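A.B. asks: Take this structure, written in C-alpha cells, and hold onto it; I'll ask about it next.
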Amino acid sequence: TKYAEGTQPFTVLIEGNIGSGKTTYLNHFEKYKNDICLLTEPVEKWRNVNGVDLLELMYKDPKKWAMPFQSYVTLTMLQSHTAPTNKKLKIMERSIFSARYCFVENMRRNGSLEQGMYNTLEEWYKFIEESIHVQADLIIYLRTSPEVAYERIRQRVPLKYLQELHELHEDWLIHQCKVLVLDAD
Amino acid sequence: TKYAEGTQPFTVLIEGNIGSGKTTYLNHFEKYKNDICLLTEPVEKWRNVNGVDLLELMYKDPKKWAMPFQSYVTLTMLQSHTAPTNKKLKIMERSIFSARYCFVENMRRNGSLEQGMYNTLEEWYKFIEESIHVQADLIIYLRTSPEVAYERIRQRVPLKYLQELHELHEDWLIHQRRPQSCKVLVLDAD
Ligand SMILES: Cc1cn([C@H]2C[C@H](O)[C@@H](CO)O2)c(=O)[nH]c1=O
Ligand SMILES: Cc1cn([C@H]2C[C@H](O)[C@@H](CO)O2)c(=O)[nH]c1=O
C-alpha cells in the first residue's frame, strides 16, 4: 500500500506543449483558490535550488545537467502530487507523467541523457509507481500545432524541439485516466 | 504515514569502510538464510543497469557519472530497505545512510558532485525520509584503521580516499555528528 493513498481529492492534470497557454489557462481558476487546490508547474523551485538554477544549467549544458535537473523535476512533481489538501478538487499544471513520457524521453532521444542516465531515471519511475500514490482522474490536453506554440513563446527554444515535444504529447495523449482534448490555436 | 511502515522486522545494518571485511563478515550468516533476511550490498545492480555499468562509469569519470550513480545507489538501498519479508530478522550490508552521510558527502567535498548535483541528491534524501520508512534498529560498525583497510583491498583505490571515508564513518558512528537513528555497536576488525 502506497504513500499518500486515499489522501487526495479528484485531481485534474493540465498537459500541453511549451507555449500551449497553460499558465494563461490556469489563471482563470485563480478566483477559486478557497475551493480548489491549484498547483502551478514548480519552475520557481527549479530555478532556485538553494541558490542553484538547475533549469538554466540544463539549457546551458544538457549533457551534464539534464540528469540532475530531470531528477529534481521528478521530485518536485511528487511533492505536488502528494501535498496534502482539504479542498475537494486539485488541479496540477503538468505532472510526473509529462516529465517522464515527454521530456525525459525526448532528452534520451536527442542524446542529452546518456543511456546510463536515462536508465537511472527510469528505474526510479518504476520504483515510484510501486511506492508513491499519484492521483490522476482527468487530463486536460491543451492541444496545439507546434507553429502556434512557437508563435506564442515569441510574443512573451527551436521549433524542432517544440515539434518533438508535440509528437510525444500526441503519442501519449491521443494515439495512446480519461483525456479531454481542447483546441488552443 | 510512510511507505512500508510496520512491514519490516528487526533490522541490523552492517557499516564500515571499503575493505573493512563486511563481505567476509556477512558470509558467516549464510547458514541462517531460512531464518534471516540477508541482503548484501547491491553491487551487481550497480554494475548492470540494463547493461550499463554505473559503478565503472563513476570511477572512470566522476564529474559526470557520480550524480546518476549515487542516485541509483539511493534507489537500490530503498529497494532493500523496503523489500518485504517473512523472516524475523533482517541484515543489510550498508544502507541509505552510509550512501548519504559518507559517500555522497565525500563526493561533494572532493568536487565529484557539483553543488547543484549534491543539492538535488539532498533534496531527495529529505523527501525520502518524510515518505519512505527506513527500518533500522542496530548498526554494527566494522571499525578499522584506513591502512589495514587499504591492505585488505590489495590482497584481493587511493589510501587518501579510504582515509576520508574512514573519517566520515567516524563522524557519523562515533563522534555522533549526523542524525542518529538507533544504537551503534562497534567491532574491532583486528
Ligand atoms: C515538466 C518539465 C518541464 N520542463 C521545462 C520546459 C520549459 O522550458 C520549462 C517551463 O515548463 O520547464 C522540462 O524541461 N522538463 C520537464 O520534465
Ligand atoms: C553505498 C555506496 C557504495 N559505494 C561504492 C564504494 C565501493 O567502491 C563500492 C562497493 O562497495 O561501491 C559508493 O560509491 N557510494 C555509495 O553510496
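Swiss-Prot numbering applies to chain A: residues 12-167, 175-194, 200-208, in that order.
In case you wondered, yes, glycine gets a Cβ from its N, Cα and C as well.
Not my notes, these are from Swiss-Prot:
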- A:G27, A:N28, A:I29, A:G30, A:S31, A:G32, A:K33, A:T34, A:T35: ATP binding site (BINDING)
- A:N45 to D: Reduces enzyme activity towards dA, dG, dT and dC about 5-fold (MUTAGEN)
- A:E104: active site, proton acceptor (ACT_SITE)
A.B. asks: Show me the subset of A:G27, A:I29, A:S31, A:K33, A:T35, A:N45 whose Cα is within 10 Å of the residue listed as 'active site, proton acceptor'; these are the recorded positions I mean.
C.D. replies: A:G27, A:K33
A.B. asks: Using a Cβ cut-off under 8 Å and a sequence separation of 6 or more, which residues in the same chain sit near A:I29 (ATP binding site)?
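C.D. replies: Those within reach of A:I29 (ATP binding site), by Cβ under 8 Å and sequence separation of 6 or more, are A:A160, A:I164, A:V175, A:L180, A:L183.
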A.B. asks: Express the distance between the Cα positions of A:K33 (ATP binding site) and A:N45 (mutagenesis position) as a whole number of Å.
C.D. replies: 21
A.B. asks: To the nearest whole angstrom, what is the C-alpha distance linking A:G27 (ATP binding site) and A:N45 (mutagenesis position)?
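C.D. replies: A Cα-Cα distance of 26 Å.
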A.B. asks: Quick one: pull the CA-CA distance for A:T35 (ATP binding site) versus A:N45 (mutagenesis position), whole Å only.
C.D. replies: 19
A.B. asks: Please report how many Å separate the Cα atom of A:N45 (mutagenesis position) from that of A:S31 (ATP binding site), as a whole number.
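C.D. replies: The Cα atom of A:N45 (mutagenesis position) is 26 Å away from the Cα atom of A:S31 (ATP binding site).
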A.B. asks: Identify which of the following binding-site residues, namely A:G27, A:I29, A:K33, A:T35, place a Cβ less than 6 Å away from any atom of ligand 1, and list them by sequence position.
C.D. replies: A:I29
A.B. asks: Suppose the ATP site is A:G27, A:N28, A:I29, A:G30, A:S31, A:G32, A:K33, A:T34, A:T35. Which further residues of the same chain have a Cβ inside 8 angstroms of that site's Cβ centroid?
C.D. replies: A:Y36, A:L153, A:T155, A:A160, A:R163, A:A207
A.B. asks: Between A:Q194 and A:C200 there are 5 residues with no coordinates; how far apart are their CA atoms in Å?
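C.D. replies: Cα to Cα across the gap: 11 Å.
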A.B. asks: Distance between the CA atoms of A:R167 and A:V175, in Å, given 7 unmodelled residues in between?
C.D. replies: 12
A.B. asks: Could you list the residues of the same chain, at least six apart in sequence, whose Cβ is under 8 A from the Cβ of A:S31 (ATP binding site)?
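C.D. replies: Correct list: A:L153, A:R154, A:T155, A:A160, A:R163, A:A207.
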A.B. asks: Using a 10 Å radius around its CB, how many other CB atoms surround A:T35 (ATP binding site)?
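C.D. replies: Result for A:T35 (ATP binding site): 11 neighbouring Cβ atoms inside 10 Å.
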A.B. asks: Looking only at DSSP and grouping its letters into three states, which state does A:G27 (ATP binding site) belong to?
C.D. replies: strand
